[PDB]
Amino acid sequence: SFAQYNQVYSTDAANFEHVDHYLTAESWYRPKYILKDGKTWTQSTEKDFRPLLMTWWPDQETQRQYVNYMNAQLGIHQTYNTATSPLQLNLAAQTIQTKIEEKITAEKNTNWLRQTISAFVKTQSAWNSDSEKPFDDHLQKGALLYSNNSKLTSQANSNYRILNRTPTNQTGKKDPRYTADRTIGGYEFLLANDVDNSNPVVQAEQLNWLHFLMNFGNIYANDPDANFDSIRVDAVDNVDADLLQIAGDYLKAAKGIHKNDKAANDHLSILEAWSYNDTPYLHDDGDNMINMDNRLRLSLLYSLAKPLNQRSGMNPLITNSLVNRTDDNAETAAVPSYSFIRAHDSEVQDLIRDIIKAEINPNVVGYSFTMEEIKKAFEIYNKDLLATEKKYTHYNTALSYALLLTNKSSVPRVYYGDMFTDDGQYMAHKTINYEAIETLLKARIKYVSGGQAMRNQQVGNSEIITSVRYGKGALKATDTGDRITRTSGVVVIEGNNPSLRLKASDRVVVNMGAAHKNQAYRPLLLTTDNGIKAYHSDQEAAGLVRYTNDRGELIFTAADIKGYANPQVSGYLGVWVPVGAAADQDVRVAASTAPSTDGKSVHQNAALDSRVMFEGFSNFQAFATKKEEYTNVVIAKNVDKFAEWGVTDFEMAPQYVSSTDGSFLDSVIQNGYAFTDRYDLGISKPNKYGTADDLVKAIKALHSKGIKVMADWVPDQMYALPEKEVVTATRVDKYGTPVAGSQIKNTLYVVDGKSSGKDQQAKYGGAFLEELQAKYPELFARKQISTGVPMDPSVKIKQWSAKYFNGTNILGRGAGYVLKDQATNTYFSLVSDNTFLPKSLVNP
Ligand SMILES: [Ca+2]
């Protein structure tokens, strides 16, 4: 009869390991007595906690499963089938308790018991991911949505959790103005703990953090020179779009970006917003930041980079873009944008997924790779980059960069991993395209200016495109300009088919513009049998001069243009520049301080086009071995290169210390997107890129060359929060819709949902709001679109908890982990006025 001894020492909450006054399958508790060393019933002390599952079970079948399991762990030989009597099971459990206590004494610890109990727990369906099925296509197989109104978990109640309020669906109804993306333009649950960005208190906290990032130097190091200048908005299509008005309002109120282009261009901030509706929405919102040109990205991808037999026609390079470049003669383009072909995730982690799925692990889930899978995949990927026939990696990267780097009316963004290997130490190894890219970047400072014309010509058995910049001061082909128009401008010629052959009578006649009659040109880049040859000066290309005729036309023939197939080129690339630019010729233009008057902040004119963004990291960089390999230490050492390349905006990796849970790629390669503490920029320990002091130094080094530095602002989610919390939860898909056939619907669930209360969030959270409301009261007077109300700065978030989150990815804890009385279907509880405990533990 152990029931008397094992009864609870008392009903005080302090006697149990509870979470918000609920018990869980893994809760331990203090009994009245302990069977010391298996032999002597002895009054417990405060240290004498033991698992609830040693003395209590939720039903007879769970007691059987516990006995059979613990017998196997403890070398007790008997197993019990379903016909076993209640008596046999109770005796067996008491025998088990006996052995447990001999073993606690012999081994001087209870950690072993912690481990066997937790392992037992995970064998039960009600306590593992089996009761969290069916799964759905969320990246981590499912989400849990926290209930707004629940008497069981009133501390996690909310009046908000307004979901899927993307730019397209900001008002809860698809916007009728934007029709190129017919969906609702994104979805609320992406990864990990999903932050409730419709909560006005959470919105003020995202503004606090934005302000922190943009005064990072002032706040952390007292150095007005180590501040981030601009931001990237991460995962726009997964958060409430009110944040876009908040960040734009902040840029305007704090930095004056709406006053003149000099101010806007010193703080040029971008969105990562993939819906086609996001660009026109951002334009109507005031061009307070710029978005990607996703159409053009797709055209470069399918016209140039795809496997030969999947490759489209070339005309989309001209017309399938935010800007039709057939004839782009505008002083200011209709909408600003940035343009890229690959980014740290886009067309990098997808290709690693393709490799693993095809050759290594065919059941890999989403991008939840292991480090071992990644390393094996890189063996296959790095070979493929060097081959002429590529199975998995991009073709024609140089052709894509020649268009990106000469196009008018978009800021190009160069991806770090197109110049340096995607894996390996920062900047330690150059790709085979590094030299072609660097030559384009340097020629771009010197030659790329004026209006643009693109032509598509069908020739021989295929087609080419030609792309011309007329030179600084000539927006149209008829403009004559002056001396510097004459020595600037560029022509790019491309084909995308290696069997391209011209007839003997074919000509590609290219109008260079009226500044360029009767003139010597020389090659910048030519395709060759094995690669691409780069010419770094007029002299280096001295045997290869050609001329324009009376009319300002260069004319090309079969002798110049044919299709090749080599590691760099599948098709054709030729680029020519006018002879005789001075060594330091620079055709870029600085922004004006004249006041803006069109109601837009950022303007796609010659000053914005003079800019180049560099996305300065790869997800798959190796981990540093020593101080000198840290990314931020290496950026500071090589700041001269970025300036030589004309980089004007350096997009650094998010700098938050990474969590290490491994539940998704970001927290396996620790890029900085999966983090527990938003304000921990290499402060508590190094991030992947160095210490907070290395970050300070890289930002100062970039500033000493006039280069602006972008903070990646990541409001969508947080990972691996250290403290447990009980919520009332429903299994939902990535939009928040309840999953059909699930067992978890308004049922209690223990999430990892609170931050420590003692980290950088606790020090800075809400710390600037008083100052922000004094200096910029207009930020706080907007009534935000999704909620209809202003931000609410009256509460500081020093500790995150479930009330500020929409939900979480499913955790594999099971539908029944919070314990219940099966007889009455009522949760056990330790709240003092309302205590409800297993009867056999309080009244044996
Ligand atoms: Ca979200």
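In order, the residues displayed for chain A correspond to 244-1087 in Swiss-Prot numbering, which applies throughout.
Recorded method is X-ray crystallography, 2.1 Å.
Positions of Cβ are set from backbone N, Cα and C atoms, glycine also.
What Swiss-Prot says about this one:
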- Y519 to D: In strain: MT4245 and MT4251 (VARIANT)
- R538 to K: In strain: MT4245 and MT4251 (VARIANT)
- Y545 to F: In strain: MT4245 and MT4251 (VARIANT)
- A601 to T: In strain: GS-5 (VARIANT)
- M614 to T: In strain: GS-5 (VARIANT)
Shortest C-alpha distance to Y519 (variant position) - which of the variant positions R538, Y545, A601, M614: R538
By Cα-Cα distance, the member of variant positions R538, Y545, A601 nearest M614 (variant position): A601
Rounded inter-Cα distance in Å - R538 (variant position), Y545 (variant position): 11
Nearest-integer angstrom distance between the alpha carbons (Cα) of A601 (variant position) and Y545 (variant position): 21
Cβ-Cβ distance under 8 Å to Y545 (variant position), same chain, at least six residues away: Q553, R554, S555, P559
Neighbouring C-beta atoms (10 Å sphere around the C-beta of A601 (variant position)): 13
Three-class DSSP secondary structure - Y545 (variant position): helix
